[PDB]
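Colleague: Encoded as structure tokens, here's the structure I'll be asking about.
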Amino acid sequence: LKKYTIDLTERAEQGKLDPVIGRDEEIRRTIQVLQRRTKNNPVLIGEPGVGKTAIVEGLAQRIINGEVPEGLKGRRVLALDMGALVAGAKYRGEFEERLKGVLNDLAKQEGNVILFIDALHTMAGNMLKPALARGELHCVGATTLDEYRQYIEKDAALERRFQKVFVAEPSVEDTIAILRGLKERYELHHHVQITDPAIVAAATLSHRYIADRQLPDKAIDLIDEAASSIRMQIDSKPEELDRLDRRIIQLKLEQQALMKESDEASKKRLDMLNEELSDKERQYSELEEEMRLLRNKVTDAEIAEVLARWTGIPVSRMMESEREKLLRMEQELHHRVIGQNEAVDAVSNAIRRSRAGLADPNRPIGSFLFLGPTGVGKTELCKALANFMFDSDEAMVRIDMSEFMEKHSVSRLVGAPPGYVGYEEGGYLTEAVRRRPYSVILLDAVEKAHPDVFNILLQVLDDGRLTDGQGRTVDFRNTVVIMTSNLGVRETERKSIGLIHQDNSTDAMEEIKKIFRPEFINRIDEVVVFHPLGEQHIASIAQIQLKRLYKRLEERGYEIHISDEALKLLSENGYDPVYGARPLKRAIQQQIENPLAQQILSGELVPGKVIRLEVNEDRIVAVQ
Amino acid sequence: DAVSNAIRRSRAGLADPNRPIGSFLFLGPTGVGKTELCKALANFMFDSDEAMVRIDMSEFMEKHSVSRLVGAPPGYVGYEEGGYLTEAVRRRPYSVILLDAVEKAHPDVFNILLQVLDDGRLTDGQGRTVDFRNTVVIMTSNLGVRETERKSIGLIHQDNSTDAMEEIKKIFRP
Amino acid sequence: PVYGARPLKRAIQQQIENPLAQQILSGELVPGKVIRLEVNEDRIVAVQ
Amino acid sequence: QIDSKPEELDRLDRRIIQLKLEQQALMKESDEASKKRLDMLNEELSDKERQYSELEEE
Amino acid sequence: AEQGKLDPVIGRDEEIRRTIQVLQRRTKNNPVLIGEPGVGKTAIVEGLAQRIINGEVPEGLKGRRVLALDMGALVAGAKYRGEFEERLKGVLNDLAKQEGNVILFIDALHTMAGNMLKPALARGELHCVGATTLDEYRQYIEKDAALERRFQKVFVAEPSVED
Ligand SMILES: Nc1ncnc2c1ncn2[C@@H]1O[C@H](COP(=O)(O)OP(=O)(O)OP(O)(O)=S)[C@@H](O)[C@H]1O
Ligand SMILES: Nc1ncnc2c1ncn2[C@@H]1O[C@H](COP(=O)(O)OP(=O)(O)OP(O)(O)=S)[C@@H](O)[C@H]1O
Ligand SMILES: Nc1ncnc2c1ncn2[C@@H]1O[C@H](COP(=O)(O)OP(=O)(O)OP(O)(O)=S)[C@@H](O)[C@H]1O
Ligand SMILES: Nc1ncnc2c1ncn2[C@@H]1O[C@H](COP(=O)(O)OP(=O)(O)OP(O)(O)=S)[C@@H](O)[C@H]1O
């Protein structure tokens, strides 16, 4: 008891055990087990982070703090932790000897020293049952759910040794009382003065967002991380000084990339960045020679910037300048997708209300069932939205739902039942959107998937979470979906002419209301129906079809200027009454790119010189 | 009044001990607020929507989904991880369970469900007994929406009951 | 008749709350005061 | 229950220990005009002290 | 690193501020670099060592020095029941002798026993550095809320042209 044990009451005497304000219920549950003769060893069972070790050591905090009544005063808490019994016994038999020594010690305590097994799955059993049979061992269990059950559940002799402990959960109120009850201990443990908004945002926002740990402790280590980044601010220089100096370090690593060259002077095209280097010396000198350089407002906005680096709705963007690209979000789509006014306003306004957040957080954000014709370019619009917000097309997780015809379809895409290859491989959308849950959940042709797939669209559209075969919640409460499904193609291509719009809504709503409930008609953002294009739109997609060719042949170092007559021939070959604007790239390549390749390989086009496409033909030809 | 009188019967004590406490079949058009009322049922007596999980019978249609509700056969992943029904009831047997669209489930969940109803004992992949004899279940349906919203004009309630009980009759027992 | 008062969630958030979000985040509406649902013209507009 | 303080007595004493150590949390705040709302927990604490004094006497 | 035998880095300041900013905690205290074996995360912990030792770092990481428990001498002679145990308790007590002025960059973080590592990481008595592959940080474990209270990660994405 003097060699192997750690005195938890002494830990609560000096105060290395962080004081626990509240929860008298389960410490009273411990004391109620301690008066109990049989089933005398309590087992603290919660999730990890219900504080099982901290409830035994806080039971020592009660035994020193006198909140315990008569009966246990004198019965001493001494904790056999792991690591203690692992002494230099290189040979056998001495283990049973030293255990016989310490069980003669608690055998002569006679209810004066209480034993404790920290992380109960450690310790034995061949010797504690006599010491739990006379009345001489008084041990305590504190370990997790899996480590108590797999410690032992099913021995009816050892569950005769161990009683479990179960809890009750009130509101976020007493979590706020944990955070204010601990915030000055982490002032003198975290070098600050904890104002309230960081911890009340930690409590309420922890009860809203975090689906991995539990109240209040997820808020507690959020304040740990918070005061960590705060002391990162405390011991460094003031703010904009570190803006200047840190961008000096990283950007001089960029010029460190941008100096070791073949010819240094000609590719010093970054000369503005070096005048800006001496300018960073200039304003960085203004602010080194020269609060709002301080934050006791920790802040909710700034650990909302940390959590905003986590989730997928930012607030670090919120203190930036964003309204100028918001007010021409239509026109910044018109740089690559022109026309379709109720589509760019219904879709773009649906993006505004979506990432603005006007619905339930326990509802999805941008929820779209697309229904309409072809000849439009849906995946290039999905690339316009990943290349719009995601700034390039990583989010385009394209998972075709066409494969799913037989009985076992939700074992296919949801994930297989365990005990097989398919569960560890998981489902299709379940896994490839399990990697990025807060992203574009892009789907083509969902209608051929199961009714069960339809009602788990009713799960990610009502609830906004997903469940595989095992039974956990993949969180979708912070993602925008795009469903470029192939529901519309035959109905909306076949509807012209002879079928009015209410009839396509009638039989398409006979498919939806054939399987879905009214919330699939209702709870999407918009039913976005497209229309065919005009001639100036053909001119615009010619221009932006050329801008990619400008940057592409720009990487080689050539120049091409095109007259208006070739524009007139492409406008002539642009539109057909049956198909629309799709074969334009094929006509451009078949009439333009054949003599261009023929003369760039033939030798008639000279490198290092400007190229111009003229017409010494009845079609487009190349010349120098 | 139906669910509230079911609560007064629940805390009152009328029930047969070889039965579940509450079991109902809801039919009709959709738009009434079923699982919002189940969120109020998670709000009233044990006081928390944290204790509302909402369970579905749709994804569980396969050859091994019987071993999803009972746990896998031995020698499998999900045998040591168990099943959703056996672990879920085995943690706290006195709780509120929210099922959806049981027609999606097989006649093997209807016979495990019969063991919820009759004689009160479920044997899993392993085979040990499962305590179901004081458990409250809630099961919603799509039989109401898929033949009521179009037949709301003209049809009567008895014929609604019969043309539910036909496809029920093909795949359930009385 | 089939649908009921179910779409009224998005009749509110869609039908009024899109220009309301435009006017709140536009900077016209300074926060901090008691809101009275005023009447501009025949489509519902909230004014601060 | 006979050796120590009675059941309704330590229900009450432990409700007032919930509210009192809840105030030991609830002292240091951020701004006054928002988070000194807790008037209602104070009059509930008056029910706590009065009922605990009543069954303290009885 | 004083002798300068290690590999340099180019750029790498924002997400290594994510590495230092995930270093200086108490429990969750240890960073994890995420990514496959063709990205270079050991250059990020050793460029971390070059910021700590060379001196662009502010106050706090001036004197900190990094050690490395490896599995090789752990499994070298495990002849009897206790050799590996006397040697690992020697590791933990030598962690106690430099008193937390030992940084322990454990690469292959799941390799390092553990119930003797958990409470010292919990009190503040232990503080290390972790590293595991993208798929293998999906394999490490995140739902053990205890081992959620022992470690934390650093985010790195798909590489670009300019870098
Ligand atoms: N009210 C509180 N007062 C003080 N510290 C608290 C409080 N709530 C949580 N903690 C912290 O909770 C942390 C975890 O407690 P533990 O003693 O590890 O209990 P535990 O859940 O059994 O951990 P194990 O045994 O490793 S599973 C400690 O580091 C405490 O700082
Ligand atoms: N606006 C556009 N800009 C650039 N390329 C386009 C455009 N529209 C179509 N394309 C090209 O033509 C192809 C067809 O466009 P998509 O965006 O895939 O149309 P789609 O309806 O999504 O076809 P799916 O996905 O096979 S049903 C694209 O992959 C591009 O190569
Ligand atoms: N009348 C209503 N009152 C309140 N909330 C409603 C109502 N109707 C729908 N909801 C919301 O929409 C969700 C689904 O609608 P429900 O009324 O529960 O019908 P349902 O049959 O449960 O559909 P589910 O939940 O997808 S199986 C609920 O969880 C609520 O969030
Ligand atoms: N950041 C870097 N800076 C400098 N050289 C690097 C860098 N990353 C990789 N290298 C080079 O690549 C070689 C090995 O790359 P590693 O850094 O070991 O890749 P890795 O991601 O660490 O994968 P491991 O270590 O095999 S798991 C080194 O010998 C260097 O030549």
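Counting starts with 1 at the first residue shown.
Determined via electron microscopy, 4.5 Å.
Quick reminder: no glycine exception, Cβ is built from N, Cα and C everywhere.
Sequence annotations record features per position, and here Swiss-Prot assigns ATP 2 binding site to B:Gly28, B:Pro29, B:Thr30, B:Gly31, B:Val32, B:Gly33, B:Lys34, B:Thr35. Recorded in Swiss-Prot as a mutagenesis result, B:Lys34 to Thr (Swiss-Prot position 611) carries the remark: No effect on ability to form oligomers. Loss of chaperone activity.
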Colleague: Can you check which residues sit near B:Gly31 (ATP 2 binding site), meaning Cβ under 8 Å from its Cβ, same chain, 6 or more apart in sequence, and list them in order?
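Modeller: Long-range Cβ contacts: none.
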Colleague: Please work out the number of neighbouring Cβ atoms within 10 Å of the Cβ of B:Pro29 (ATP 2 binding site), leaving out its own Cβ.
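Modeller: Counting Cβ neighbours of B:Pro29 (ATP 2 binding site) within 10 Å gives 18.
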Colleague: A 10 Å Cβ contact count, applied to the binding-site residues B:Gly28, B:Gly33: which residue has the minimum?
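Modeller: The binding-site residues B:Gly28, B:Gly33 were compared, and B:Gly33 has the fewest Cβ atoms within 10 Å.
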Colleague: About how far apart, in whole Å, are the alpha carbons (Cα) of B:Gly28 (ATP 2 binding site) and B:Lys34 (mutagenesis position)?
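Modeller: Between the alpha carbons of B:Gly28 (ATP 2 binding site) and B:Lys34 (mutagenesis position) there are 11 Å.
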Colleague: If we take B:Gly28, B:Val32, B:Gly33, B:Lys34 as the recorded positions, which have a Cβ under 8 Å from chain A?
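Modeller: Listed in sequence order, the recorded positions near chain A come to none.
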Colleague: For B:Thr35 (ATP 2 binding site), which residues in the same chain are close in space, meaning a Cβ under 8 Å from its Cβ, but six or more apart along the sequence?
Modeller: B:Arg54, B:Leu98, B:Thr140
Colleague: Among the recorded positions B:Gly31, B:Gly33, B:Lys34, B:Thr35, state which ones have a Cβ less than 8 Å from a Cβ of chain C, giving them in sequence order; state 'none' otherwise.
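Modeller: Near chain C: B:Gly31.
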